[PDB]
Amino acid sequence: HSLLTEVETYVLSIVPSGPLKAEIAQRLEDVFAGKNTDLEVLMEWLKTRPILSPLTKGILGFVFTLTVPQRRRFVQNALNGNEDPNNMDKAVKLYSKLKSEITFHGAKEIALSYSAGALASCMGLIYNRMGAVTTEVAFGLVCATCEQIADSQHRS
Amino acid sequence: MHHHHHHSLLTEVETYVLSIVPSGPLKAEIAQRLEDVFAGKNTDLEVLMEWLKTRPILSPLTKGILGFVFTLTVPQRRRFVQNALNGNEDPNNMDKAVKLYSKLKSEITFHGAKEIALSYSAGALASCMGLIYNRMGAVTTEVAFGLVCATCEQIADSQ
């Protein structure tokens with residue numbers, strides 16, 4: 001699907017360049033192509049990768065948890081970060097909005113108004129309330145969060 | 001550190017919880033469960049939680065509070081508890097719930113914590129519990145108790 005391939009592109013955009021990036025991709029694709037499952041061994045593999053910042057692991061964990069038909073703590077930790085107020089004050093308002101969105105694009109457009117921090121905080125909390133938004137909308141958020149992070153790594 | 005709570009505090013907490021449960025034999029059962037779990041009668045959470053989930057009479061909200069408490073004192077996280085506490089997710093209950101959530105991370109006394117929590121509505125508090133429920137390590141156990149009691153007081157007051 002164009003959508004899944006688009007998401008994966010956004011997701012992949014934050015992983016550092018290397019062989020892992022191509023491995024992480026293959027996984028994302030098998031998961032997308034409807035192949036196997038056992039998110040367990042997947043999250044296990046995912047939580048033991050050397051080079052991936054914790055935030056990258058959280059987002060990947062979120063994505064896999066979202067695409068693979070259980071609330072691992074390393075996913076919750078990395079996403080919530082320092083639970084810095086405001087980040088949490090925004091993610092809550094972003095969250096209340098996303099509950100009303102239905103399209104991947106309506107969702108990504110709004111989520112891109114918020115900072116990387118509040119976004120990760122918004123993902124981290126929807127990770128506990130996964131049925132609060134649709135999969136597409138959730139995707140919109142993920143993508144928006146990867147562009148905000150990619151742009152943060154840019155301002156160097 | 002250590003996980004010893006004074007039997008006075010536990011009975012304090014126990015009377016607040018019990019304040020929202022309707023009289024009847026069920027309430028007497030809950031008291032038993034709550035007390036011998038306060039004493040630490042080698043209790044199993046999954047059992048308790050399952051029992052708690054399948055109980056009649058009890059409103060969802062009361063099941064969430066009791067569920068929060070048991071998890072708090074006994075050594076997976078349920079769902080009926082999250083829905084119960086979270087419930088409605090009013091975009092304001094959550095606003096306040098997050099602000100309270102951050103203040104309690106710097107609190108250390110059941111009293112100090114229960115003192116602040118009361119400055120909030122039964123709704124925000126319930127959402128705050130819902131938050132800590134997925135982050136029981138954010139605040140200490142006694143502080144968590146303060147929130148529970150302040151929450152039980154607020155609803156027993158709206159009643």
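Each residue's number is its place along the chain shown, starting with 1.
Yeah, the Cβs are placed from backbone N, Cα and C, and that goes for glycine too.
DSSP assigns A:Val41 (mutagenesis position) to a helix. If you draw a 10 Å sphere around the CB of A:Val41 (mutagenesis position), it holds 10 other CB atoms from the protein chains shown. One mutagenesis experiment named in Swiss-Prot is A:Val41 to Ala, and its note says Induces short filamentous virions.
A:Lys90 to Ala or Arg (Swiss-Prot position 95) appears in Swiss-Prot as a mutagenesis experiment; the accompanying note says: No effect. A:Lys90 (mutagenesis position) counts 18 other C-beta atoms within 10 Å of its own C-beta, drawing on all protein chains shown. Taken residue by residue with DSSP, A:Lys90 (mutagenesis position) is part of a helix.
Shown in sequence order, A:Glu6, A:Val7, A:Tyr10, A:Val11, A:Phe104, A:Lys108, A:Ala111 are the residues of the chain, 6+ apart in sequence, with a C-beta less than 8 angstroms from the C-beta of A:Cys143 (mutagenesis position). Annotation of the published mutagenesis A:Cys143 to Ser (Swiss-Prot position 148) in Swiss-Prot: 31% loss of RNA binding activity; the original residue is retained in the structure shown.
Annotation of the published mutagenesis A:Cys143 to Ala (Swiss-Prot position 148) in Swiss-Prot: No effect; the original residue is retained in the structure shown.
According to Swiss-Prot, the experimentally introduced change A:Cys146 to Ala (Swiss-Prot position 151) is described as follows: No effect. Look at A:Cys146 (mutagenesis position): DSSP puts it in a helix.
The mutagenesis experiment A:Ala150 to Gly (Swiss-Prot position 155) is recorded by Swiss-Prot, whose note states: Complete loss of virus ability to be rescued in a reverse genetic system. When other Cβ atoms within 10 Å of the Cβ of A:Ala150 (mutagenesis position) are tallied across all protein chains shown, the result is 13.
For the pair formed by A:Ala150 (mutagenesis position) and A:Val41 (mutagenesis position), distance between Cα atoms is given as 28 Å, rounded to the nearest Å. In sequence order, A:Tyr10, A:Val11, A:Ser13, A:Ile14, A:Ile59 are the residues near A:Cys146 (mutagenesis position), counting only same-chain partners six or more apart with C-beta under 8 A. Cα separation, A:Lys90 (mutagenesis position) to A:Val41 (mutagenesis position), rounded: 34 Å.
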